[PDB]
Structure formats: structure tokens, C-alpha cells
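Have a look at the structure below before the remarks.
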Amino acid sequence: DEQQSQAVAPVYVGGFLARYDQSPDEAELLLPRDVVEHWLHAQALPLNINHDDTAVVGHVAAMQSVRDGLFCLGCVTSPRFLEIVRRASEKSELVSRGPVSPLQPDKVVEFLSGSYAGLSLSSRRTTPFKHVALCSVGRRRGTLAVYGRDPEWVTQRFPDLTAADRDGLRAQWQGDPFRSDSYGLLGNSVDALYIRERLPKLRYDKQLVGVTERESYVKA
Amino acid sequence: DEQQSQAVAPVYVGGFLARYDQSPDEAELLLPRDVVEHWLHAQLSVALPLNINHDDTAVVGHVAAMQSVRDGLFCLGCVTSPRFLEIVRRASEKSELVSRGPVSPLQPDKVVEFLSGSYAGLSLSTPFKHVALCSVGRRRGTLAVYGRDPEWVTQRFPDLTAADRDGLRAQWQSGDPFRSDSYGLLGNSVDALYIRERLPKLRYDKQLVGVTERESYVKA
Ligand SMILES: *[C@@](O)(C(=O)N[C@H](CC)c1ccccc1)[C@H](C)NC(=O)[C@H](CC(=O)N(C)C)NC(=O)[C@@H](NC(=O)[C@@H](NC(=O)CCCCCN)C(C)(C)C)C(C)(C)C
């Protein structure tokens, strides 16, 4: 179908796992710069959906401790998951509405942006970093997830990131591990509809990291 | 086995398809008393359909009865689609929210609970084309209530009276109309995530109807 093949091509996601200049909503969420660097120094991390270990869609391509926090670049690859995503997008009035001004329509990308707008990192206090999860909203703030086809392009979606930053990241990115089904994704969709302060929180995150959404596929 | 057949049993729902004591913060619609009365009373009366968010290819059943009452229009529909229910039941097995179950002495009912969190609201589309189950309604006091026994659900709403229940009750006493699929509902899923102030709205209709000061399956 050609098209049905462009869609199901890998999709990168990027964003902060934690923003240093931000005090967690809970003590457990404490993750200071000092800890991060020591950890990264030691400890490929899995990329799943809502922490469900039975819904791994790809892997983490890069982790980096920049200035304002910890930043990762993940890659979605699971053709099983991507297909479903392609199927669902086809029936989303949001996706159908298209993206902002000069950006070209990418249903599978847009749908994930609308669906898992945040990034949640599984940690401990071998390998303190368990995995990264795409979710409707991170528990930490500034964890907006940004989806795009070009990894270079998703990185350029964050002002705080410097040329030096992308250097260290580029020097990182350069079968189907999924195990759930659409029914599963569906069930997860309701849990998402009852998270308090979601959209407000998502918006707060945008402003916090500069993703105007008039430059990305962010839907909040 | 066995219970899965019990869950895939028909489900009832009801609520105000309009609140007379309410002014649409968005005119357009308009429900004024004399209207409906004049409108319901017309033409027995042909089967009104029930669909997910107006998707004529996502029919789940029919409205079983409607009645003009003390504070607005109130309808009790019946969700029957063996195909629709089957999905909702597999999705339910994969929902943390549903996993946590109901309150105080209410027994668990995944299928009911899933619908409860997914289509908290009722929407009215002969003038009355169809009633639709959706994540929320533009017209306030649209909060939907799922139950296995109609009388039970009616019993959830205080404003109602034996009198009212009389008429309603007097009312509810082919093939699989559903045409959509899990991807379809999934697709509608994100669209829902973007309705501004869904919960705060939802919570409102909860007290606006008194269902807060009682026990139900409402997840709001
Ligand atoms: C993340 O943003 C998130 O969970 N978001 C979700 C999206 C649905 C969300 C939740 C509520 C409201 C809105 C959104 C958030 C930053 N991450 C977590 O909360 C994360 C979840 C997780 O990993 N799982 C659910 C598996 N939690 C953690 O990473 C925590 N890690 C642990 O608790 C680890 N525990 C230990 O290392 C010792 C446990 C000792 C037990 C007794 N022996 C572990 C093994 C469970 C990963 C914290 C790092 C936050 C503590």
C-alpha cells in the first residue's frame, strides 16, 4: 500500500525524564542531578506503554544529563503496536484534524502525541534505570513526550538543548518485543481518563520546556 | 468461563438527556420544557438507537424508554451488542481503574465499570435521531449510569419519583447493530483525552444529579 508502509515506519520520541529545577509532587519522585550522572556513568533500556512490561514498543536510544535535567531519546519500533496505532489513528477525529500550519500530516505520529504525551522513567531510589514508559502524563513535570520521524528533528524541539547536547546524543542513536493487543491498549485508555490535572499538567510541561506545539506534533 | 458469559449480559443506562434547570453555556442545542413533550408525543414509536459518540457504525443497542419529568428529559437505554460488549469486556480485563473495583458494598462488574469510566455522559442527537454514549456531554447533567437492573439505575437518581419510575418502567417492559471495532473505540479514545475540563465537568453533573450523595458505579 506504500503509504501503509511509510506510516508503520519507526517513530522517535524525545523529552526529559526529570527536570532538575523541579520539586517532585512526592518524595519518591526525587531524582537529583548528582544521582543521575553517577547512575548514567554506571548503567539497552526498554521502551513500553504505561510501564506494562507486556507492552514494549521499542527501546531507549539515548540518555543524557543536560542542564535543566535528564533527557532521553526513545525509538518506537514494534510493527504490531505500530499497526494498531495506524488502525486507531484512522478513526480519531483528533488525528483527522491534522497538525499546525507548515507541518505535514502523520497520523501514526499525531496519534501517539495525543495518546502518550508524557514520559515516565522506571527507577530504584544492577541497572537503576529499569525502563522508560510512554504515558498520557508523566508524574514528574516537564516530561512532555515529543514524537517525530527524524530523531534529529525531535531533539531540535527543545530550546534548552545545545549543539553540544545533540552531539553527545547523536553519538548514541547512531524482533517485535510487543506482547499486548488493541484491547489492552483500550483498557489502558480508561485509566488515562481519570488522572487528575492531566491536560493542565501537560500544558504546564510544554511551557516549561518550550515546545510551542506550533513546531511539533504536541496535542496539549 | 461462565462469568465471561455473565459479563456479556445486557447492560442498562439512564440519566438526563437534558436539564431544564440548566442554560447551555453554548446555546445552539436548546431543550425548553414544552419542546420535548410536544416532540416525544408524536406519530407505536420507532426504535431509537444508541451509539458510541454518534458513530452510526458503533451501535450498541437502543434507548428503552424516555420520559418528561421534574427537572428535565430522562431516558433509560439498553446496551445489547454482543460484539460491542465482547470488546468492552476484554478491554476491562486490561484496566487498572476497573481492577480496583467499585465502592463500599457494591459488587464488582468490570463490563459495567469500564462503560462507566468510558462513557460517563449521555448525548441526544423525528427530531430525536438517537441517544449516544460518549465520554461526556456538552449539555450538563448528562452523567450516564450503568447497571444490570433498570429499576436499580433509576434508583440512582434522587430527582426521580415513584411516579416517574412508573412511566419509565411501563415503557421498557434485528441482529448485531455494531459495525465498528476495538481500533474504532481506541481511535475515539484520544479524542476524549482532549475534551477540555472533562472530570471537573463530570464531577459537576454528579452533584447536579445527586449521584454523589449515593453509591453507584460512577468513576468520576
Ligand atoms: C511516571 O511518570 C508514571 O508512572 N506515570 C504514570 C502514567 C500512567 C502516571 C501515574 C499516576 C498518575 C499519572 C501518571 C512516573 C515518574 N514513574 C513511576 O511512577 C514509576 C512506575 C513504575 O516503575 N512502575 C509502576 C513499575 N515508579 C518508579 O520508577 C519507582 N521505582 C520503584 O518503586 C522501584 N522500587 C525499588 O527499586 C525498590 C522497591 C522496594 C519494594 C519492597 N522491597 C521499582 C523496582 C518498582 C521500579 C520510583 C523510582 C518512583 C520509586
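Swiss-Prot numbering applies to chain A: residues 4-46, 56-137, 152-200, 211-256, in that order.
Recorded method for this deposit: X-ray crystallography, 2.7 Å.
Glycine too: its Cβ is placed from the backbone N, Cα and C atoms.
Copied over from Swiss-Prot:
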- A:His63: active site, charge relay system (ACT_SITE)
- A:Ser132: active site, charge relay system (ACT_SITE)
- A:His157: active site, charge relay system (ACT_SITE)
- A:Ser134 to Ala: Almost complete loss of protease catalytic activity (MUTAGEN)
- A:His157 to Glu: 12-fold loss of protease catalytic activity (MUTAGEN)
- A:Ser225 to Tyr: 150-fold reduced catalytic efficiency (MUTAGEN)
- A:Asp227 to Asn: 1300-fold reduced catalytic efficiency (MUTAGEN)
Could you check which of the recorded positions A:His63, A:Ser132, A:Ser134, A:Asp227 have their CB within less than 6 A of ligand 1?
A:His63, A:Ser132, A:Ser134
What is the separation, in Å, between the Cα atoms of A:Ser134 (mutagenesis position) and A:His63 (active site, charge relay system)?
8
How big is the gap, in Å, between the Cα of A:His157 (mutagenesis position) and that of A:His63 (active site, charge relay system), rounded to a whole number?
8
Mind sorting out which of the recorded positions A:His63, A:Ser132, A:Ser225, A:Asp227 are close to chain B, meaning Cβ under 8 Å from one of its Cβ atoms?
A:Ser225, A:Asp227
Taking the recorded positions one at a time (A:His63, A:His157), which has its Cβ surrounded by the most other Cβ atoms within 10 Å?
A:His157
What is the separation, in Å, between the Cα atoms of A:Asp227 (mutagenesis position) and A:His63 (active site, charge relay system)?
13
If you count Cβ atoms within 10 Å of each one, which of the recorded positions A:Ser132, A:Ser134, A:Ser225 comes out on top?
A:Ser225
